[PDB]
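In what follows, a structure is listed as C-alpha cells, so that the remarks can point back to it.
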Amino acid sequence: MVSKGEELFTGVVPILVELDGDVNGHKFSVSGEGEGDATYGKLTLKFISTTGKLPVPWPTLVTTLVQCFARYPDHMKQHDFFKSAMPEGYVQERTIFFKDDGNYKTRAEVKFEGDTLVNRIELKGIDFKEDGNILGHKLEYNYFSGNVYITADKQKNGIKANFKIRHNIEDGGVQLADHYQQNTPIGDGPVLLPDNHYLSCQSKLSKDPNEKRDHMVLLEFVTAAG
C-alpha cells in the first residue's frame, strides 16, 4: 500500500530554502526557490545571497541547502525514512569536516508549510584558514557527485549517514569534505527505519546570465540504491 507521507511526493512539489550562516564571523543569508519531483529524484533550485558578502564557495553549501525528494525504487520504498516523517518533518544535523581546514555545523528543520516543502537552516563554521581553499575562494564551480551512506539510528527513531565530497580546486587538486549526519523526526508517529543503503547524488551548478546578485542555479538528481 501507499504510505501517507509517500503520497505527498507523487507530483511536483514547490520548495523554499532559508539559510542563516556564520563562517569565522562572516554572516550571510541564502534564500532558495524551486521544485522537486521525487518520481524522478529531480530537484531544480535557484539560490540567492541576500545579506552579508558570501564568505565561502557556493559548492561547499550544496549539501546543506532535502533528501525527501530522493527517488526510492519501488522495491526499496520501505527504507525511505525521509518521506515517512512527513508532513510534520525531521531535524537534520551535520558536521562537515573540510580536510586541513575548518568545519561547518548545521541544523535544519524540513517540513511542509501547506503544499510547500520548506528547509530552514542554521549554519556555523569555525577554524577556517583565512587563505585556505574555502575562505580564499579557490574551488571550482561546476559539478560533483556523492554517495550518502545511510544507517538506522533506532535509539533516536531516526537515521545516521556519512559520506565524502571531493570539491575540485582551481589549481587541479581536491578539497575533501567529510560529512556526518543525523536525522530525527519532529512528530511522534511511526517512521521507517531503513536497512543500510545509500543515495546516489549528482549536482550541476550553473549561473543565470541575467542575474547580478550573487546566486547559484542547481540541478540535482538523487536516487536510492544498494
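First residue shown is number 1, and so on along the chain.
Cβ coordinates come from backbone N, Cα and C, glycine included.
In Swiss-Prot this protein carries:
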type: MUTAGEN; residues: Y143 to C (Swiss-Prot position 145); note: In mut1.9; shifts fluorescence lifetime from 3.03 to 2.74 ns
type: MUTAGEN; residues: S145 to P (Swiss-Prot position 147); note: Increases fluorescence at warmer temperatures such as 37 degrees Celsius
type: MUTAGEN; residues: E220 to G (Swiss-Prot position 222); note: Suppresses the 399 nm excitation peak, leaving only the longer wavelength peak at 475 nm
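Structure with Swiss-Prot features highlighted.
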residue : record               : Cβ contacts under 8 Å, 6 or more apart
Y143    : mutagenesis position : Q202, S203, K204, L205
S145    : mutagenesis position : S200, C201, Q202, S203
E220    : mutagenesis position : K42, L43, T44, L45, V62, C201, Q202, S203, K204
